[PDB]
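S.K.: Got a structure for you, written out below as structure tokens; questions coming shortly.
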Amino acid sequence: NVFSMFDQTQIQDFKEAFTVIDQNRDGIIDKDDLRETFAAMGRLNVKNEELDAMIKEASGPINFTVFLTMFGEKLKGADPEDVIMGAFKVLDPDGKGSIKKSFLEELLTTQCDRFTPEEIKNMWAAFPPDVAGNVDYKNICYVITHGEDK
């Protein structure tokens, strides 16, 4: 599933990300490579159990492919931002100003079995303010592709 969405651009973003964590340039990221990438980003308080927890997710040396497979496997239902924006633009169909909370609450719960009312309240809390104001779909897309603080 993890090689089927997954475009060349996404994969290059990942390749560059790997080479930035890959301190030694060897081709395999290890505990040492993780330690000074954390240090270069300002994080000095790193304990071995956290570094080890990271590495334990893979069965072998963390090599480009083992990385790409492990990160794909967690994003099995995740698109690139423009594609996600298309789904909202279809729900927008009139254009420019994004949708209201009620209109999508109902459409996530209704056709099919469930986007559950536990999942949806977590959605209004983790998607915001945004979801209250303009149900800011533009913002929603940027936070899922680019991190939570941004």
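Chain A residue numbers are taken from Swiss-Prot; in order, the displayed residues are 16-165.
Header says: electron microscopy.
Placed from the backbone N, Cα and C atoms, the Cβ positions cover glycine too.
If you look up Swiss-Prot, you'll see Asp37, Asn39, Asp41, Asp48 marked as Ca(2+) binding site. Residues or ranges marked as domain 'EF-hand 2' by Swiss-Prot on the basis of sequence analysis: 94-129. Annotated domain 'EF-hand 3' per Swiss-Prot: 130-165, in sequence order. According to Swiss-Prot, the mutagenesis experiment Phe103 to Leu carries this note: Results in 50% reduction in actin filament velocity.
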S.K.: From the DSSP assignment alone, can you count helix, strand and coil residues within the domain 'EF-hand 2' (94-129)?
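M.R.: Per-class counts: 18 helix, 0 strand, 18 coil.
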S.K.: To the nearest Å, how far is the Cα of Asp37 (Ca(2+) binding site) from the Cα of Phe103 (mutagenesis position)?
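M.R.: Answer for this pair: 37 Å between alpha carbons.
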S.K.: May I ask for the residues of the chain that lie six or more residues beyond the domain 'EF-hand 2' (94-129) and have a Cβ under 8 Å from a Cβ within it?
M.R.: 20, 22, 24-25, 135, 138-139, 146-147, 149-153, 155-157, 159-161
S.K.: Tell me, if you would, which residue among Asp37, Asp41, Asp48 (binding-site residues) has the fewest other CB atoms within 10 Å in the structure shown?
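M.R.: Ranked by other Cβ atoms within 10 Å, the binding-site residues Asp37, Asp41, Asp48 bottom out at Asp41.
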S.K.: Going by a 10 angstroms cut-off between Cβ atoms, which of the recorded positions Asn39, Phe103 has the sparsest surroundings?
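M.R.: The recorded positions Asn39, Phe103 were compared, and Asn39 has the fewest Cβ atoms within 10 Å.
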S.K.: Please report the Cα separation of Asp48 (Ca(2+) binding site) and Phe103 (mutagenesis position) in Å, rounded to an integer.
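M.R.: Computed Cα spacing between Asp48 (Ca(2+) binding site) and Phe103 (mutagenesis position) is 39 Å.
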S.K.: Using the Cβ centroid of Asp37, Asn39, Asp41, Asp48 as the reference point for the Ca(2+) site, which residues of the same chain not in that list have Cβ within 8 Å?
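M.R.: Going along the sequence, the neighbours appear as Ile36, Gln38, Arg40, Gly42, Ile43, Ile44, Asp45, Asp47.
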